[PDB]
Amino acid sequence: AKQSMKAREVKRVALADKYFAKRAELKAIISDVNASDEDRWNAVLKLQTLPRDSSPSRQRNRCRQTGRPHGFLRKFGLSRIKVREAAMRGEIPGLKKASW
Amino acid sequence: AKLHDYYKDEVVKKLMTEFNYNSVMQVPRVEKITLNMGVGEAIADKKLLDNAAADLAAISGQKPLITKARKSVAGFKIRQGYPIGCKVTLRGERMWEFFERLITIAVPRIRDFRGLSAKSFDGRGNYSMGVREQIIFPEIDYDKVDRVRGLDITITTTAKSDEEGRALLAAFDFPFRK
Amino acid sequence: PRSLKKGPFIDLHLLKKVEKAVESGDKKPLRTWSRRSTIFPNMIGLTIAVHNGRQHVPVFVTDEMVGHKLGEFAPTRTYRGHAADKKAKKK
Amino acid sequence: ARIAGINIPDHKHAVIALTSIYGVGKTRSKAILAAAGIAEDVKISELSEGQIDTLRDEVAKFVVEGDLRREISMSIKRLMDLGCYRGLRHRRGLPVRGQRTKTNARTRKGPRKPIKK
Amino acid sequence: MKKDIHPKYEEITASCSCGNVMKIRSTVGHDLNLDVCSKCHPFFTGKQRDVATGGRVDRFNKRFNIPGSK
RNA sequence: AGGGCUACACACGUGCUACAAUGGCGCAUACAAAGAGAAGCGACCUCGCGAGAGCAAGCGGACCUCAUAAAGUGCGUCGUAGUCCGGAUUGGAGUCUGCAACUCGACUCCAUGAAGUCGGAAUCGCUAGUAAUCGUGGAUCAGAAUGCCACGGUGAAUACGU
């Protein structure tokens, strides 16, 4: 299903680092918590609106194989259903069918 | 009555001269302030009548004359001779003293209302101020079981016409609504 | 209630409409694809048409509108007759 | 007098008493009585007059329904009149600060649609 | 002059003047043809930042990472 | 891009919190396990009613830290009164995470403060570290758990009989 929704995510991750990174972190000091009566620079939002594309609140996860959008596991890059089948076939070391 | 002392001493000559009048009761002179207040009938047990009594009480200490539904015809209905609105034709020199706050700096109360325009007093110089919110005397409490909105204030005038009306109500001071 | 950004809040996209308008005064109202915003004095007295999700509804800005969010002053959903009972519509 | 001079309750130990006096709950009730130098561990009854007469004044700082609860109301009444999606929802009398509705309005509205009518 | 109703009418002497001679009137805009905002000043302080946090005496130039403090 | 996913009148399935005096209220006081943490978790410091704030060690994890278990105990306290429970709602101020908290967030806080006084008919889970209850920790997670998953305290009634 919809290869495009997964694709839509990728460009935001390449731009998250490439455009945004040096302008990102700018908020807390010069915009947000640490700029009180240090200018306050009352033009920050307008700058960062194309970075709305990029900013980590505006991009998530998805599985790196099949791209399921829910129930990711950061440890792996996959999600609930598809991960377990890779475990079933032994393709992660050390990952036994658990018993305690 | 200091508003009316202001009018005797300062305004009567201002107005006389500027309008070119020839005799002192030819000149403008502000008359008989009156009120109404219309209640949503008296209610089945005459409780909105009590609400007429305390609101009158707010800006006249008297009792109401209390006007009656003379004819009763359409949708408010029945009785055709039972109490309705709350009229006071106020006392004289004292009523003019009341006029010292009674439509002057009645303003911290005001939130707008349909009257007080230097264009829509009638073509006879007679006008009705429906105030909504009570003037404030300074004594204890502000739980009056309030009837939130009240009091059409019908100022009457030595005035027959448009020119005597805006002699009053505008630049006699207090100003009309801006 | 819930509270606001701890830094500016101004929103600048609707400022981006407003900044050429603001000293031009009265004309066709600003169609907003930006309801996110606060409202403050700089925006007083213009008619700012508030996206409901599909069409702009004019809000004329005055003193009360120093308060709060823009959208806060204005509908999106048509909450209907009480209990989902009516046979007319107001599109 | 013993009682707060504005309004009337009676009895019980002083600490619980100011939300009985009214308009001040427990945080203000400890601190306000303590600033005046008036105890929590006393009956309302026994009070030496220097604590009470000072209590009648030390209260006068804070809430009385006659203008205040009406004023805090008139702020909402304005909101109900103002023309806001926030106030409009206060006009229709559904939950409006926090909640949404599957079935969740009994706190705000009292009953479900009731009776035989 | 019927001497038996009307209990008060005048007793402060009608003091009101500006803000300052008992109760208020203020400015030449004393015609009060609108409602109450209940929401403007001091939060809107004459300025458009709605409560940035507690006062620092540093307030540096640019950017940060909060959980590293370096 | 903005709305919507989240509406609300109403009915239904599940979990929550309580209706108290074994108790609730204050202080003092005791002993957990298991975990997670580099662009993260983050002490001590100094401010702040509180959330938090800011400064910064440290951590690379049986080292530092998240992180102080809590109920229980000990003494005072309330005295069955919808209260001193419960605290939903609701006003205002406040913190915060973040392009952005208004539709539609989380959290502090102050004030106020409802229903609930053991719940028809019907109906579910349960035999032992189980049931009941107290709290802990994490995955999803920018933020946002009442739920999920696991962790440990205190720790029971009883099954005669088919």
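Per deposition record, electron microscopy, 3.6 Å.
Every residue gets a Cβ built from N, Cα and C, even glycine.
If you check Swiss-Prot, you get these features:
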| type | residues | note |
| --- | --- | --- |
| BINDING | E:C16 | Zn(2+) binding site |
| MUTAGEN | E:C16 to S | No Zn(2+) binding |
| MUTAGEN | E:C18 to S | Binds Zn(2+) normally |
Students should find that the Cβ of E:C18 (mutagenesis position) has, within 10 Å, a number of other Cβ atoms equal to 12
In the three-state DSSP scheme, E:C18 (mutagenesis position) belongs to coil
Note: in the chain of E:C16 (mutagenesis position), residues six or more apart in sequence with C-beta under 8 angstroms of its C-beta are E:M22, E:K23, E:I24, E:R25
